[PDB]
Structure formats: structure tokens, C-alpha cells
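Student: Encoded as C-alpha cells, here's the structure I'll be asking about.
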Number of protein chains: 8
Amino acid sequence: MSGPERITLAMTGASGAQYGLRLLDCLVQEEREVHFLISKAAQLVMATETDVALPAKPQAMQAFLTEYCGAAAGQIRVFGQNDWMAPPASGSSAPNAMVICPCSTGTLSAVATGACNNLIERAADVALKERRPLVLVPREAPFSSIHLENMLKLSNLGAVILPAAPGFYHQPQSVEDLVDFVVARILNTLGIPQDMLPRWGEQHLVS
Amino acid sequence: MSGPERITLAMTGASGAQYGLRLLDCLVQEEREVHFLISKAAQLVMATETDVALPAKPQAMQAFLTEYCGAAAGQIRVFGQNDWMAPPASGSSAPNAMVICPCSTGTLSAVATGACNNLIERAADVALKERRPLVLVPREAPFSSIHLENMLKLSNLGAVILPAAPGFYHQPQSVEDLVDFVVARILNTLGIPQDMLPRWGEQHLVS
Amino acid sequence: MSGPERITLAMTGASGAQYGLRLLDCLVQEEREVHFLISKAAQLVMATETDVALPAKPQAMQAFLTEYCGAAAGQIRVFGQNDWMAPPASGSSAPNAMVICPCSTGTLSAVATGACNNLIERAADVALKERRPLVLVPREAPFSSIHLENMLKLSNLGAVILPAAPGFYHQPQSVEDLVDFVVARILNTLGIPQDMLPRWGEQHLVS
Amino acid sequence: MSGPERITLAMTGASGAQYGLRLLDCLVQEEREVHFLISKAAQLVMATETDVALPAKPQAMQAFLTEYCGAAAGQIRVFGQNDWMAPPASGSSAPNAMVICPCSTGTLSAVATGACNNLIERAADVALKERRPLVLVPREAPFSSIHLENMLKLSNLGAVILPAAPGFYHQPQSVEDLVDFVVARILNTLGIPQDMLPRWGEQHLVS
Amino acid sequence: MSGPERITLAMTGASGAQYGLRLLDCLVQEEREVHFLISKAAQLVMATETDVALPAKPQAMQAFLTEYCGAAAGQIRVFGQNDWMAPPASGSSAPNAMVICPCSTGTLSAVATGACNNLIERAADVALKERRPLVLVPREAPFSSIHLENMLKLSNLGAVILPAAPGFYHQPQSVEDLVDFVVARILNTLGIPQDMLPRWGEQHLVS
Amino acid sequence: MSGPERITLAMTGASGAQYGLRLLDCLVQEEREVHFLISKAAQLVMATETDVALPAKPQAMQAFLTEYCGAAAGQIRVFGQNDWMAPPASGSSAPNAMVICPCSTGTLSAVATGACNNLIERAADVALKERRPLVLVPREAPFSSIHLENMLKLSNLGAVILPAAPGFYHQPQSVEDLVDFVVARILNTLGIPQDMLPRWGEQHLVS
Amino acid sequence: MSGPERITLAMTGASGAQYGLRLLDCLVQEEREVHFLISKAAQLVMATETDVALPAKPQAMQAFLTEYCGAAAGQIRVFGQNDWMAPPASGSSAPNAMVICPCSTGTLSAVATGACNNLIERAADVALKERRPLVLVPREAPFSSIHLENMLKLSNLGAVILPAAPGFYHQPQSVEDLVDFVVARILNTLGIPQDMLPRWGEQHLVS
Amino acid sequence: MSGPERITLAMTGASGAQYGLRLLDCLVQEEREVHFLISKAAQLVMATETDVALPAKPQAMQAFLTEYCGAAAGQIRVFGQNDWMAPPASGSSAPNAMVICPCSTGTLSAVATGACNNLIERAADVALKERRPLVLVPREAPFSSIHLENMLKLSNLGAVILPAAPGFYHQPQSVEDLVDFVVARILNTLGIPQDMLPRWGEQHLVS
Ligand SMILES: Cc1cc2c(cc1C)N(C[C@H](O)[C@H](O)[C@H](O)COP(=O)(O)O)c1[nH]c(=O)[nH]c(=O)c1N2
Ligand SMILES: Cc1cc2c(cc1C)N(C[C@H](O)[C@H](O)[C@H](O)COP(=O)(O)O)c1[nH]c(=O)[nH]c(=O)c1N2
Ligand SMILES: Cc1cc2c(cc1C)N(C[C@H](O)[C@H](O)[C@H](O)COP(=O)(O)O)c1[nH]c(=O)[nH]c(=O)c1N2
Ligand SMILES: Cc1cc2c(cc1C)N(C[C@H](O)[C@H](O)[C@H](O)COP(=O)(O)O)c1[nH]c(=O)[nH]c(=O)c1N2
Ligand SMILES: Cc1cc2c(cc1C)N(C[C@H](O)[C@H](O)[C@H](O)COP(=O)(O)O)c1[nH]c(=O)[nH]c(=O)c1N2
Ligand SMILES: Cc1cc2c(cc1C)N(C[C@H](O)[C@H](O)[C@H](O)COP(=O)(O)O)c1[nH]c(=O)[nH]c(=O)c1N2
Ligand SMILES: Cc1cc2c(cc1C)N(C[C@H](O)[C@H](O)[C@H](O)COP(=O)(O)O)c1[nH]c(=O)[nH]c(=O)c1N2
Ligand SMILES: Cc1cc2c(cc1C)N(C[C@H](O)[C@H](O)[C@H](O)COP(=O)(O)O)c1[nH]c(=O)[nH]c(=O)c1N2
């Protein structure tokens, strides 16, 4: 396969739960192992913005997502917010790429300062110290100077700051076409195949 | 009225022509005077992403937009890319708020460095020196460190960096609901009434 | 009226509960709507430093403060520390000015880094991104370099850092005269009328 | 004794003359030698805010303060604003701790830039170059970014920035209880005994 | 005695519980008063890495450690994570030196930003503002740029960053010899006698 | 194979010769080519801390290490401190990963400033300019601000700063278990297989 | 005694050998233990500028200086430029204050960058990491921006930059009076008694 | 002639009046026009440190210095501290080199901040804006970080920071030989002939 075998997917409490669920579904279809983390505020966002009824405890959640995505047994792992025995908590774990989608401004702040107050924050801290891929998908507007400084610090270090800012150049016709644009970008960044967004200009020889 | 009487609306060559046209339409419905500027690359984007057939020369363009928006005669002014005799070129002009929507990374760069190579860039340079409102609506992903440094420099100065990153917390059902989210934010930032996006929590007394 | 119609008043766990209660009372007398937030540590400070017996749950608290201040029904709203459905949590809310009085060094840190770990921190993050008034009233001594850097970063962005450092130039005769000095400064900063602190030199024509 | 034998106490033209006089009295009661400096603006503040009738010339001033404090002959020395032959002017002097209480924003600026335009400013410049204790007690609100940058620069160098921001956690009952809080902090910082402010938690074993 | 009478010893959730317990034992043998704080994650680390069965509540914990160390009654105080009435919470407390051993990257971050979210973080914030000794003993590898910036900021302020990086120049023969190397360095830094690590070169006159 | 075929292993004069020798042995067992460099001070450290009798001249040294490690003929190359004709001296060489283990503070300084005064320093300078892997394993305590600034500068550029700070979370029972922890981290960072340190949480599915 | 029992005195190759020899003599008369280091260039300077015939090897040098100063046996220790077994090389040594007098611009550079290329440079690196007194006495003119940046970096960390810039305010009558001025300042900085330079203003009561 | 025809020589209140008087005498002997400025504190220093009885008012001072130096009529001009009609006050004046010898730390501060509070400070401000030579001769020890930052800022701009730190490499035999060393350096920097300090190595061909 091209791209990482394992992805840590963390969903935090920005608007855009749809982007996280669609990414999880795409990663499952590409036969990747997903270590799934979700914050308390992100549970509230998913309850507010979607009709997904996500169970709260990790084992129930894991069984639900496995069914939702049509995943294989053990393909999706779910770890709680204080589970320091989970792989993402330590850099001695097997290497994963990590994506925080959506990434709240609070989680962006914790990653930029190194707060490590829960497993999502520590997992990102570990990605940075081990030089493993870290993609943050903020959804906010305006972005204040506090947000922008945190994004710049992390981008300079090598994290990818990929805002949930879909393009329109393929004439999207639904909300799902816009969600898929951003998910396609995340997968492209990870090196994972995707067929939702064409390769710009691939057939253009000259003019 | 609340908010500015005159807005300079510049459209530059990022994806998201729909956001600029919808904003222009909203500003027209709120009886504002609009000084409309559009870059050459933005003309190509609007031809690519929309079915709007925008004439190229300023007088033809002005007549077309006036009809498209149902604007009053003289409500929309159109100025060419090198028209230094137009109001946005000088700080001795009557005060306007300015919005660049969509804002390409190239235009964001020119504003942050002060390049003033065309009327959009000079008009933003003038907004900054006169302390008049300047809102930039970038549409790009990932945002690189070059993009983020330019955004931070401008935000620290007092420009509003408002990415085209729509929220989902009112369960959008179409592309237009997502376009309207971002346009509502721009209007809110300008102080101009809008009824597309509710006031969060306005009826929530306690819990 | 002059000044904002709505103020978000957050009390956090620095010494000086008296300043927050007196400000709340003044804002009520000036017929303003107050969205009142209080941290867990600030509840302990108010229990320690005052004889105010503040109930813990938001509805009981709201009823108590309404009676304490002689407020109109619905004039004081109380929101809990994780209530993301409350107006201060989103920039799509109606605009309010925000004051954190007293502001602990921990809350000052969270605002400067963008931590957003509770509704007070997120509400300040939202004030900054929307360019709405934000006044922080720290009470600490010494101020360390960590405190001072956080204050400078926020002041450079446009927050007002208004320490609880009363002046003596009107020969104060009680603790309340010193509390009123600082509250008068906050109200002056907000643009809200106050008659506790005279306008310096207003009758001085020459010398 | 614990703490310094000699303190240079400079009073400059911020509000809060009471803090300087109370500190002088406490230092006298602790049998310390005080080198007392006072600016022209601080003389005006003491005339405005207190009923202390302080004579203007150094010898008359010295005799007055000696009587006011019940000091021993020669315990309080008074030096004029241009007296470069006084001990605080040179680092070849015997070592003293220095406190500027109250510290105006102008004096804070001079210390941070090294202006040395009078004996107070030079004495602080000398404390810094010799690594002798320097405590600044600003009284201002708001603190602007100019004030905060000057405070941060000096704090990073090792000066203590101790704002006149009294705490309330011992339920103060008078203006004097609040003045004594700040004076207690200064003495604590200097290492000089004081019995006005208890040692927090000293009898708390567990909970 | 040489060195401080009282030490605040905080253990946080980095690997290396052995260093904290050995330091506590050494400080007890040197007849020092210890104010002992431990984070929730550090309790899990001590359960994972050691055979010490540490009770969870502060009074039970205090009684256990008193027996483990052979301490005198009241020599070890234990305070909970939110106990703001404990001495380390306020700079008006009696002066202590503070050591965080081991220091997690999350606690290092909180100290560098001033987050004060629990008593360990606030106690370090207080050490810095009062200029009292603060020694951080991080255990992590690699150290990322986020870790290193937090360490540099604190070191520039005057905190000692003492990594758990034992030397081998006395030919250690057990894990305990390596634990004792680091503990000896901490005690040396505090000015507290220790006989585990010889004074390098003390008998070398020339060569 | 996974990871680099060739590693430049430089040992410099920090304590911890054991880490360098164990790493060399592991790299030999993984059939890697090693270009081995050692400073004069590191020779003294190895004589002081170990019972390894390392010959001083490069050919004798090469023959000794080949026997010590059970290496194949030509698998270990040894180059002298001024050998500019050796592969590590030029970026036109075949690509190698480089590790400095242990890394003295002096060598860390030379790499951060670009001093290139010997082949170890130049080889690191070359790794940086060619963007080849560079891992520094400092062993020092405390780390001063000079050390930390040099580490941050290099980490921001992309070098891995991996302190000799072993973890204890697998209950180490000997000095060798702690040496192996750090060596395992280096090999993990290089992408080279190792079976000394388990993959954290690899069998943990949920909780 | 007041001040340190042991001083590491390093002489490096700036002009002003007289200041180093006079300081060594004063420290001997004050019954201090001196660990004496001298660079190769400083030997040339002492041969050029003085009639002191200093033997080159450490034991001969030690015997010569002992006789020159009238020191007790073992009061002056001499260590060679690569003697890493000497006390100044390690922070596990007994604590000493360190003075580099004169300090060449090259040695100032090495200390500011952390080069540690000889025992003088490492000894200063160790003073900084252990927070032990470090006084640098540069003699150069002009001071370039490279010199000044190195001095500022070190001063901000807590080293004392004490240029060989004698004062004239006691009407010096010989070269020795000017040498003694600077030596008096060094001793004052160290806290060591000296009777060459009076305490400025000590008898001035008022004016 | 080589070097400038006109020099503005300002003496400010650092110790070292001898350097200023000797420089004035040398410039007179080299037939240069000198615009002489002296601060009030520098008058006190010259009264304290020398037997020069300098009259206070500019015309009397001018006549005295003309006689002291054996200058031609009009060769030395003297301007008062507030004389804005004097040539040094404006950059439209004829070009002069400027030297401040000695330069107090207060004058160094004013030049680095641009305070222009008297003619010496404004004259230096004018030298900088016109890119005319500016040489500052500070005499202070220690130099604090405030002094060093002011010196670095000015050196980076192109001012020469030439401390009064005489060399000894020509075996000086009197105070005057040391004064002449520094004066020779100033003249060398200005490009003005001097025969007090030989050209180092001028006759050394090889070795
Ligand atoms: C319905 C809804 C919608 C949003 C939010 C909340 C809720 C309930 N929050 C606020 C955010 O959740 C809050 O600051 C949390 O503290 C973030 O915590 P986590 O980073 O998820 O731990 C939020 N935060 C943000 O950065 N971007 C956003 O778009 C939104 N939108
Ligand atoms: C269809 C299409 C789509 C895009 C673009 C172009 C075209 C033709 N370009 C590139 C952009 O137009 C180019 O960098 C121009 O140089 C921008 O010039 P102006 O800032 O408009 O003068 C572009 N640029 C960007 O910053 N964000 C984007 O989303 C896009 N998308
Ligand atoms: C009685 C009392 C008095 C004080 C405090 C506490 C208590 C109980 N705390 C400490 C502060 O409450 C602690 O750092 C909290 O973590 C702050 O949390 P919040 O910012 O309120 O969420 C405190 N903090 C501070 O910054 N300034 C202060 O004056 C005080 N005084
Ligand atoms: C009655 C009164 C009250 C104040 C002041 C003045 C007077 C007369 N000033 C202004 C201050 O004195 C002025 O900026 C001086 O220039 C300060 O000079 P010194 O620093 O004392 O030399 C003043 N300055 C300040 O920094 N904080 C304050 O609280 C006050 N309050
Ligand atoms: C067994 C074990 C081992 C470690 C950890 C955890 C556990 C359970 N954690 C992670 C750390 O505990 C987590 O980031 C916490 O959030 C730290 O919180 P406190 O700083 O203790 O409040 C951890 N953190 C770190 O900085 N260095 C380390 O060596 C380790 N090792
Ligand atoms: C036995 C022994 C032990 C140590 C040292 C030396 C010796 C002989 N040195 C000092 C170091 O070797 C010295 O600063 C050298 O200048 C480093 O030179 P290289 O970087 O190897 O060229 C040393 N340096 C350091 O950074 N960390 C350490 O742990 C030690 N320990
Ligand atoms: C007679 C004589 C005089 C001086 C010098 C040399 C000699 C031989 N050198 C130059 C200095 O010695 C050279 O840069 C060395 O490299 C410094 O090395 P150390 O720092 O002593 O190891 C010199 N360097 C300096 O910084 N200030 C000075 O005053 C002098 N003067
Ligand atoms: C006898 C004597 C000696 C000195 C001083 C003074 C006196 C009277 N002063 C202090 C300096 O004069 C004071 O800070 C003035 O404010 C400087 O003002 P001018 O820069 O001359 O306007 C002083 N200042 C300094 O920077 N270096 C020094 O060597 C001395 N020495």
C-alpha cells in the first residue's frame, strides 16, 4: 500500500463532524487501521450537527463505528481520553500518521504549547517529538492572531495545517461534495489513494 | 443604518467565486454602495466555477452586475486594475470598509508586504494606513507557513482574517447554506444586518 | 445608552471577589444585560473573602444574583463552565463586551495561549477573534515574567489589561472607595456611565 | 538580622504615597538604614493624597522623616535628585536593596531604558549592573503595552515587578489593611521580617 | 543546615517514579520538611513502574509515605491537586524550594505558559513570581522543539532544567546507582548535603 | 532492509560511552555499514568509564572494533578527526544517517554554530545541508540555556535531539536495560529494527 | 569569611595580564583557594606585557605562582588546558566562583556559544549550567556587535560582564592604581573584602 | 588632511574626564575645528577628578579651553546644552564626526532611544540620521544588559562603541600612557593621524 498503515484519527469540538466521519469511512475503505479518539466537546458537536447516535463508552463506541463503516473486526480501535496505556500515548509505539479532524482552536492551542492534558493532546505531542505525520484540520472563522500564531508555530515545525476550507473548482453540487473535497486533501497529504478529487491538469500537455 | 455605507469588494483568484457574488448580492440588498474590483485570475475562476458570464471591461461589467443584483443605478461602481483615479486608490477618499472575498494567497502576500501592484493591493494598503476595516477571506488548503505568517502579520495590525471555512452547526442542506454561513460572518464582522445565520444562544437563559 | 448593551462578566479565582460583585451591581444599575460566568476556584474565593453565600448550580445562582443586585427578570443570565450552547461560546452570538474580573494568572495564561478549556476561556477567545472588547483585571503580586508576557501579548492584540491597582488621589476612606476606583475604571473603559470617580481636571482651565 | 541592612527607598510620582510612607515606617521599625529619595512629582502626590507636610530641602526632609518614623539619628539618609556623591549613584557603594514605591510609569520607563536622568534612575541602573535587589511597585491602570514591555524587560533581568494590587483573602477592613498587604509583600520579597500578613497555609498539614 | 528547610516535591506523570521516591527519602534523611504533591497520571506511573502501593487520598497517602521514609510526624505534608489553601498555592507562604521530579512534558508546558490548572502548576507559578528555587526534572526522549522552547523559556527565567540523564563516570553497577546520580544532582542544586556522588577532582592538585 | 544502509556513528566526550558501544553493536547485528568517528575526549571517557581498551590510531581501532562487535570485514570503517577525504566530510558522498552518541555539549555547540573544526563537526554540518538524518544524544545535567538554545535551533532545523534519558516503564533490572532503552529509541528514530523495547500498547484494542 | 572559598581564575589572551596577576595576589591574601587556568595565548601576553617569567608546565607553574604570591602549599592549584579530571570540568565538583580575567573576545565567544574546546571554556559552561558565579573581564576596543551580542547573551543569563575600564574618581596616580580599581570591582562582585577602593558616599548623610 | 576637518566632541558625566581633555588637545594639535559640548554632570566629574577649573558659561569656557589647548581663535567652539541654533542640532549643518568621550550610561541610553533631550543627545541623533561618524566611549563596570543592549543597537546601526579599556601591550608606565592608548584608538577610528600608539606588526614580514 501507499501511505501509512495506521492512522490516529482524533475528533475534537470544532464544527464539521461530517469531515471526521467521512475521513474515518474513507480510511476504513482503504484497509487502514484507525486509532480513534474523540473529545467530550466533539461528542456534543456530533450530537448537535449529525444524526449519528454515538455511544459514549469506548467499547460501545468501537462496536458502533465498526458497524457504521463496515470495518473489519479490530480495524478501528477506540481509546478513552485518559488512556495512557494506548499506543498514541508513547513514542515507543508503532508509527502512525495522526490527523485531528476537526481541530478546535483549543486543541490547536494545546498542541502548540505542549499541554498534553488528554490523550489527543499527548498523541500530537508524541507525533511531533517522533517526527511522525501530524495534520490539523481547524474549522473556525475569523482566525484570530492567537489561532494564527499557534498554526504558524506548528507549521514551521512540520505539522500540516489544513483548514476545512473546501474548493469549488470542480463545481460541487452538494454538502457532501464539499466535505469530500477536504477529506480528499487530507488523504492526499497522507499519501493514501482517493478518487473523489481529480489530479489537477493531469491531462493538460501544453497551451 | 448600522455598519458602513460603502464597501470596497475585491474578488481575487482563489476558488470560491460563489462567496464573492453572494456577498455582493447581500450588500446590494442592504442598500450599500459597492466599489467592485476583480482581478484577471478571478475572472478566470468565475468562468470556471460558475455559470456567470461576466463581461471583461469595467462599464460592461458594471451594467451586468447592476442587472444581476437588482441594484440601483450607481449603487455598484466598477474600477479597473490600474485605475489610480478611483476612490480606493487614495486615503483622501471617503471612508469605505474593504473585503477581499475570495482572497488568493498571492493577494494576501501583496497586502502583507505592501506591494501595491494593482488597485486591489493599493486599496488594501490604503485601508491599513487609514485604519479602515479590512477583511480578507482566504480559500486555500493546506495553509503553508508563508500563508500563515502573512495572515498573522495582518491580523496583528487589525485586519480580519476570515477563512472560507463554513460551520455546520445549523445543519446545512445545500452548497448555498455553506456559502451563506461565510457571507453571514463577513456581514457580522462589518456590522451589516443579515438574517442567514442566527445569533447563537440568544434565547438560552441559563442551564 | 452609551457603551455596550450586553456584558459578559466572568469571575475567576484571583483574590478580589469584591471587585466582581461591585461591577455586577453597577452594570445592573446601568440597565445592562449581563452574561455571568464564574469558575470553580472563584466560587471558593468568594466563600473565603466575602459573606456572599452563592449557590453552586446555574439556575439557583441566577436567582440569587438577581435578588442580590435588584436586577430585572432575565437581566442576569448565568451559564455553566461547559455550556457551549451559551452565547459567549460562539462568535455568531450577538456582540457583548467581556470583562474578566478578577482575572487569575491561570485564566490570563489560557487567554493568551488560546486554551479554551472552559466557557470563560472560550468566551475570551471568541472576543479576540471577533474584535469585541475584552478587559482583564488581574490581581497578583509580584507579576512574574510569565504573567507579564501573557499580558503584553494580549495588550498588543487589543485586550485591555487593567490591574486591580486602585489609585489614592481622591483620598479614599474605606475598602469600598478602593473597590469603586477600579470598578469606575472598568466602566470608563467600557464606555458605561459611572459617578464614583470624577473626571480628572474637568474644571481646570489653565495655570 | 535577616534581609538587607540598608535599603534605598525611592518614591516617585504614581498614586499611592501611603505605600511608600508605610514601608519607610516598617523598615525603620526593623532597624534598617534607609537611603530615601523622592521625586518632584512624588512630592506633589504626597501633598495631594496625604496630610503629611513634607519639607522640600533634603536636610529639613531628613529631620522631618526621622521624627515621623521615630527613627534613630542617621538611620534615614535623604539625598537630592542630582546628588551624584550619594551612595546610590555608584556601584562602588556599600550594597543596598532598592525599592521604588510607588513607581510611576515614567520611572519604570527610565529604568528599563537606562536613562539615568536623576539619582533615582541612576540608583536603579546601578542596582541592575551590580546585581543588587531591585523591587518596582507600579501603580497604574490600565497597564499599556509600553508599560508591560518595560516591566517584562526588567523582570527578565531579575528586577521584581510588584504592582500595588492588594489581596483580599484576609478580609481587609480598612484602607490601612490594604496598604499593609502590599507593604508586607515588599518586605517578604526583601527577606525582612513582617507580621502584617500571615504565612498562607502554614498550619495546614493535609486534606 | 545548608540549603532550604522546606521543599515542595511534586511528582508528575513522566516515567521515572524511582527518582521522585529516592529524592523524597533523601530529603527525609536530611531532616527537611517536604510538601508532597502528586498528579493523577503520576499515581498511574508509580503503580506501573514500581511495587509501591500508594494510597490515593491525601491523609492515607501522608501516613503511608511517613512510614515508607521513616519520617517524623508532620515532616511530610501531602496536599491534593485542588487544595488552594495549601502553602504552595500562595506566594505569601513561607519560602520553600520546589522540585518537579519527574516532570512530564505536560507539566513543563503548563509551567512555561503559566496555566496554573492544579496545585503543582500553581505552586511552580508561585515559585517563579517569588524568585524561589524551581528545579524541573524532565524525562522524555526525543525532546521536541515544543519541549525545548518551554525548557529554554524557563531556564532563561532562572528555573533549573535538570533532565533525568544520569552520568556513568563513576562506573554505576545497578539501576539504583543511576537513580542516585540524578538525585545527587538535584540535592547539589538545592544546596542539600549528599554523599552518593563524589566531588569531581576534589583531590586533584595539578598535572 | 528498513532504515539506512550506512550510519555515521560519532562518539564525543560526554559521559555514556556504554550507549555508543551498544549502539555500534546493534547496528553491526543489523548488517549495517558504520562509519565510526571518535573524539579525543571521548577516548578518555571510554578509558575512564569502561573496560574497553580502545587502540588510538584509526587502523588499529578499526581492527579492534571489528573483533569486539563480530563485524564483517569492512563493515566498520574508522576515520580520523582531520580526515577530509573520508565520506562524511562531503555532501557528494553516498547518503548515510548520522548519530552522535554520546553528544557532548561542546559538540552540540559546534553543530549548532557550524564550526566544522573536526570531522565529526563537519560530518554533522554536511548532514544538515544535505537534509540527511542527524540524531544527537546529549548527556548533561542541568541543561543550561546555552545548551537548550543550541538544541532548539537544531531541532527546528530537523535534527533529532534524543537525550540519554532512559524510561523505566518496562521495569528495568540492570544498567544494561537502561542503556538498551536509549539505544532502542535511536534505532526506532533511524527506522532500524530492534527487539529490546516493545511497541507500547500494540496489543491494547480498547478500554 | 564573606564570599566564596574557592575561585577558578582563568587568564586568557587579551591585553591586561596585570589585572589577572593582581587579582590572583589579592585572592591569595584573602586566604582563598584558587584553581588557576591560563591559555596558550595568555602565556604569550604575559611574556610580552610583564616581566613575569611564568613556567609553561602545570607543576612548575604552580610552584612559581605559589612563591610569587606568598601562597600556602596547595592554596593555588594549576590545571592544564585539557585536564578534564580537574574540578572545574564537571558540575559535580565542589562549588567555586569563576572569573576570566582578562577575557579575550575569543573566550567570550566560546562561552556564549558553549564551545567547551578547552578547560577554561568548559569550566565557564559548567558555571552557567550550575548557576555558579561567572565574571568575564573583557579588554578590547572597539567592541564590535559580535562582541556585544555575546556579552548581552551572557549577561541576560546572569554572568557579570565587567570590562577592564578603570574609573578615575579617586584620582589615580599610577598604572597600579588603575589596575587596582578593576581588581576591587571584581572582588566587590564576588563578595570578597578589599580595601583598595572606598565605599562611595559611605560618610555622606544628606545635602 | 586625512580624516574630518570638524569634530563634535561631547563630554558627559562618566568617569574619565582625562580622556576627553587629552582628545581635545590632540584634535587641536592636528588643526581640527572642534565643536565642544559638555553636560552638567560632566562639569562635576571634571571638578572632582582633575585640577582643571573649567568656567561654566559657554563664552568663558571657550576662552579657557582655547588657552588650555593652545588653540587658534575660533578653532574651538563651545555650545550650551539647549542651543538648538548651533551646527550639531541640525543635519543641514556642515558635516562633522562626533565623539562622546567619556559617554555616560545615561547618554548612551538617550542615543539608543532617540531622546534628544539636550544638544549632546540631539547631535548624536543627527549624526545617526545623516550617517555621519559617531564614536561613543563608555566608561562603566560592570556593563549591565541594559547598557549592552543600548550599545548593540547603536553598533548595529554603525556607531562605534569604543570602551575606555586601555591595552597594556606597549608596557605603559603612567596613567597618561593609558589615557593616550584610548585617545589613539579614537583618533585611529576617526582617520586622524596620531603618533602615541604604534602600528602593530608594521615591521613584521613573516615568521
Ligand atoms: C456545537 C459546537 C460547535 C462548536 C464548538 C462547540 C460546540 C458544542 N466549539 C467550542 C469548542 O468545542 C470548545 O472550545 C472546546 O473547549 C473544545 O474542546 P476540545 O478541543 O474538543 O477538547 C468550536 N470550537 C472551535 O474551535 N471551532 C468551532 O467551529 C466550534 N464550534
Ligand atoms: C480555477 C482556479 C482556481 C484557483 C486558482 C486559479 C484558478 C484559475 N488559484 C491561483 C491564483 O489565481 C493565482 O496564484 C493568481 O496569481 C492569483 O492572482 P490574484 O491574487 O487574483 O491577482 C488559487 N489561488 C489560491 O490562493 N487559492 C485557490 O483556491 C486557488 N484556486
Ligand atoms: C482564596 C484564594 C485566593 C487566591 C487563589 C485561590 C484561592 C482559593 N489563587 C489561585 C487560583 O484560584 C488558581 O491558580 C486557579 O487554578 C485559578 O483558576 P481559574 O482561573 O479561576 O479557573 C489566586 N490566583 C491568582 O492568580 N491571583 C490571586 O490573587 C489568587 N488568590
Ligand atoms: C496627584 C498625581 C497622581 C498621579 C500622577 C501625578 C500626580 C501629580 N502621575 C503622573 C506622574 O507623576 C508623571 O508622569 C511624572 O512625570 C512622574 O515623574 P517621576 O517618575 O516621579 O519623576 C501618575 N503616574 C503614574 O504612573 N501612575 C499614577 O498613579 C499617577 N498618578
Ligand atoms: C506509564 C506512563 C508513562 C509515561 C506517561 C504516562 C504513563 C501512564 N507519560 C504521559 C503523561 O503522564 C501524560 O502526558 C499526562 O497528561 C501528564 O500529566 P501530569 O503532568 O502528570 O499532570 C509520559 N509523559 C512524559 O512527559 N514523559 C514520560 O516519560 C511519560 N511516560
Ligand atoms: C570522564 C569525562 C566525563 C565527561 C566529560 C569529560 C570527561 C573526560 N565532559 C567534558 C567534555 O569531554 C569536554 O567539554 C570536551 O571538550 C568535549 O569534546 P568533544 O565534543 O568530545 O570534542 C562531559 N561533557 C559533557 O557535555 N557531558 C558529560 O557528561 C561530560 N562528562
Ligand atoms: C600580545 C597580545 C595582545 C592581544 C592579543 C594577543 C596577543 C599575543 N589578543 C588576541 C588573542 O590572544 C587571540 O584572539 C587568541 O586566539 C585568544 O585565545 P584565548 O581566548 O586566550 O584561548 C587580544 N585579544 C583580545 O580579545 N583582546 C586583546 O586585548 C588582545 N590583545
Ligand atoms: C564623579 C562622578 C562619577 C561618575 C558619575 C557621576 C559623577 C558626579 N556617573 C553618573 C552620571 O554622571 C549620571 O548618571 C548623569 O545622569 C549622567 O548625565 P549626563 O549623561 O552627563 O547628561 C557615572 N555615570 C557613568 O555612566 N559612568 C561613570 O563612570 C560615572 N561616574
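The chain as shown is numbered from 1 upward.
Cβ coordinates come from backbone N, Cα and C, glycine included.
Take a look at what Swiss-Prot says about it:
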{"type": "BINDING", "residues": "B:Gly13, B:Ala14, B:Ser15, B:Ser39, B:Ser104, B:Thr105, B:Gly106, B:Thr107, B:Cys116, B:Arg139", "note": "FMN binding site"}
{"type": "MUTAGEN", "residues": "B:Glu49 to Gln", "note": "Severely compromises catalytic activity"}
{"type": "MUTAGEN", "residues": "B:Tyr169 to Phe", "note": "Severely compromises catalytic activity"}
{"type": "BINDING", "residues": "B:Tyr169, B:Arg185", "note": "dimethylallyl phosphate binding site"}
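Relative to the rest of the structure, where do these features sit?
Tutor: Long-range C-beta contacts of B:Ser15 (FMN binding site), restricted to its own chain and to partners at least six residues apart, with a cutoff below 8 Å, comprise B:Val45, B:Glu49, B:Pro102, B:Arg139.
The Cβ neighbour count for B:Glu49 (mutagenesis position), using a 10 Å radius and every protein chain shown, is 18.
According to DSSP, B:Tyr169 (mutagenesis position) sits in a coil region rather than a helix or strand. Around the Cβ of B:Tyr169 (mutagenesis position), the same chain contributes no residue under 8 angstroms that is 6 or more positions distant in sequence.
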Student: Counting every protein chain present, what is the number of Cβ atoms, excluding its own, within 10 Å of the Cβ of B:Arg185 (dimethylallyl phosphate binding site)?
Tutor: 27
Student: To the nearest whole angstrom, what is the C-alpha distance linking B:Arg185 (dimethylallyl phosphate binding site) and B:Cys116 (FMN binding site)?
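Tutor: About 27 Å separates the two Cα atoms.
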Student: Among B:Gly13, B:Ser15, B:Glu49, B:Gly106, B:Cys116, B:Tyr169, please name the recorded positions whose Cβ is nearer than 6 Å to ligand 1.
Tutor: B:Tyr169
Student: Determine the Cβ neighbour count for B:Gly13 (FMN binding site): the number of other Cβ atoms within 10 Å of its Cβ.
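Tutor: Here the count is 20.
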Student: Based on a Cβ-to-ligand 2 distance below 6 Å, what subset of the recorded positions B:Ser15, B:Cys116, B:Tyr169, B:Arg185 would you report?
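Tutor: So the answer is B:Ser15.
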Student: Across the listed FMN-binding residues, B:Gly13, B:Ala14, B:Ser15, B:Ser39, B:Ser104, B:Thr105, B:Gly106, B:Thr107, B:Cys116, B:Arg139, what is the farthest Cα to Cα distance, given in whole Å?
Tutor: 22
Student: Check each of the recorded positions B:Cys116, B:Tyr169, B:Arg185 and report back the ones whose Cβ is under 8 Å from some Cβ of chain A.
Tutor: B:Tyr169, B:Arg185
Student: Near B:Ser104 (FMN binding site), how many other Cβ atoms are within 10 Å of its Cβ?
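Tutor: Excluding its own Cβ, the number within 10 Å is 24.
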Student: Are there any residues at least 6 positions away along the chain from B:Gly106 (FMN binding site) with a Cβ closer than 8 Å to its Cβ? List them or say none.
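Tutor: Looking at Cβ-Cβ distances below 8 Å from B:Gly106 (FMN binding site), excluding near sequence neighbours, one finds B:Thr12, B:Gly13, B:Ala41.
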Student: So if I measure Cβ to Cβ from B:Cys116 (FMN binding site) and keep only same-chain residues at least 6 apart in sequence, which ones fall under 8 Å?
Tutor: B:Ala110, B:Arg122, B:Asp125
